[PDB]
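Colleague: Structure incoming, see below.
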Amino acid sequence: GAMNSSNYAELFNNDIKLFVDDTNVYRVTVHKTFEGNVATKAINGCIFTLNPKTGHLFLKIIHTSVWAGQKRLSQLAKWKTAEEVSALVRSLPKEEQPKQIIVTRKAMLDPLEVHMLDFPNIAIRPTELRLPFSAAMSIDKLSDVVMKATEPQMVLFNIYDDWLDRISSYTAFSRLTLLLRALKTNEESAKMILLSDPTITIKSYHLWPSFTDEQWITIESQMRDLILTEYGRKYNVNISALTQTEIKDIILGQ
Amino acid sequence: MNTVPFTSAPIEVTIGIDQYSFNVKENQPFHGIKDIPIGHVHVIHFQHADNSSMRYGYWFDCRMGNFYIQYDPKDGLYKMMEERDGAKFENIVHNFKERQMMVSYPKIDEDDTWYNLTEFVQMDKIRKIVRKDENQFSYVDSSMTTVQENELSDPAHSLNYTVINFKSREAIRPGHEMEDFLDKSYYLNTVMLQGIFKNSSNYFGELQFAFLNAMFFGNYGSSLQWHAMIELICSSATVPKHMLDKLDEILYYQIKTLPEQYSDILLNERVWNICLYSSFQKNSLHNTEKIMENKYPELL
Ligand SMILES: COc1ccc(NC(C)=O)cc1
């Protein structure tokens, strides 16, 4: 299928699956030339390939050298993404290969299907979920490894840190998508919420701060407030006048 | 000028012979079709007056044998049969001609329509797509499935068109995924032309046959094959100039012959718009573009 009518629970079952987001593969700054024309300068990108059950993130860093002397880069980027995901699958033992690959953008379907013709039993699916994985590059440690890369590189992460020790995959993914939605909507405000308390640190081997269960509730609340505040700013809506049904819909509706 | 006599016409029926058709009433003194041009394959087709679901026919070449039609009241259809006795066949045809019981194949001298639709079509190649090896003629009908449709049921009663699948290991060389998917030249030139069809004549022969089966029988799988064979050329950056010029002629005559009232069922909007306006060959099909824009501007 896709995810039109939707069952979200399928993400947390025991069928290995990966989300693939290509939104940060081809990244440019647009600038004026000496003659007053416009040119692009590519910067390092990444493929965001996530197992939503385990948290396992396969961050393939796309070094700007990939693009050298190539044409139609936005088109090529899809095919390079598909080439790298197929290489990742082929690199995994049979028992670790995904049964499904969910692409966040429908333009990735043909490229990935064509690269995976050798795997007729791996389903390539779109999603009706509007996932904020573009905001991956707002996670300091991920942005830092991408921008420092001098060569193509794969780096492995657990995007849930140690959360699965305490919460289910469903709850971990809900927390991740709320944090990424907040970073996408107002990065500065989101980082101030996460990092402003001097007493709470990020472990060397983690991406997010070491919040107690009660602190995660406060943070989650502050993130939901940030998203609602920005929706009122955007649409000139008095949020103080909204109900909980109204408020709940706006966050997940997003 | 060859003849396909009929034993009789016991049931009311619309009879097609190539691009022509006429109505026969129940038990009309109709004893067949004379003056059929030698040098081409022909198709004699039927649609029963009492049941338009009965739509079927026979591809034949009068150079291959003496063929006649006889209604079978058990199977409920007009059957083609081969008469092996030359002198009986000549004697029957002579009697029906003298009594003027046959309609004449109504070919206008100036008119090359049928040659233009069947240039590359050979009875020997049709018998490879439609295999009933005991007969010299080939039965097709509206319902017959293709080998590709049967992969996506009866294997004997099927149209063995060459399977074209843009997202198949056959179409895509490992390591050339983007290249082969965006530019179908490898699939057209190496796999299909060099590998399967051996030459453009055979490729055009199946393309033309698929069109004719789509038009005369409303055969849906045939319509899919015709469009897939157009799209495979139009989606290739590298095509021999002689093949582009000939395809433009082939499609021009097909679009010219297509009855206007069937254009909604027989033409795929996506394929034609892609072929004429977005493909590598968008500027290569001058005659086809002009007749399509003048006859079917709504589709485009
Ligand atoms: C070497 O192959 C693998 C596969 C998956 C992972 N998981 C994480 C922690 O990202 C690590 C290594």
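Residue 1 is the first one shown; counting continues down the chain.
The backbone N, Cα and C atoms fix where each Cβ goes, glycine too.
Pasting the relevant annotations from Swiss-Prot:
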- A:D21 to N (Swiss-Prot position 1853): Reduced growth at 30 degrees Celsius. Strongly reduced growth at 16 degrees Celsius (MUTAGEN)
- A:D22 to N (Swiss-Prot position 1854): Reduced growth at 30 degrees Celsius. Strongly reduced growth at 16 degrees Celsius (MUTAGEN)
- A:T23 to A (Swiss-Prot position 1855): Reduced growth at 30 degrees Celsius. Strongly reduced growth at 16 degrees Celsius (MUTAGEN)
- A:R105 to K (Swiss-Prot position 1937): Severely impaired growth. Reduced growth at 30 degrees Celsius. Strongly reduced growth at 16 degrees Celsius (MUTAGEN)
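Set these features in their place in the structure for me.
Modeller: Cβ contacts within 10 Å of A:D21 (mutagenesis position), excluding its own Cβ and spanning all protein chains shown: 22.
Under the DSSP three-state reduction, A:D22 (mutagenesis position) is assigned to coil, being neither helix nor strand. Within 10 Å of the C-beta of A:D22 (mutagenesis position) there are 28 other C-beta atoms, taking all protein chains into account.
Around the Cβ of A:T23 (mutagenesis position), a 10 Å sphere holds 20 further Cβ atoms from the protein chains shown.
For the recorded site, A:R105 (mutagenesis position), the DSSP three-state label reads coil.
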Colleague: Between the Cα atoms of A:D21 (mutagenesis position) and A:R105 (mutagenesis position), what distance do you get, rounded to the nearest Å?
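Modeller: With the alpha carbons as reference points, the distance is 7 Å.
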Colleague: Counting across all protein chains shown, how many other Cβ atoms sit within 10 Å of the Cβ of A:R105 (mutagenesis position)?
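Modeller: The Cβ of A:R105 (mutagenesis position) has 15 Cβ neighbours within 10 Å.
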Colleague: Calculate the distance in Å between the alpha carbons (Cα) of A:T23 (mutagenesis position) and A:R105 (mutagenesis position), and round it to a whole number.
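Modeller: Pair distance, Cα basis, whole Å: 8 Å.
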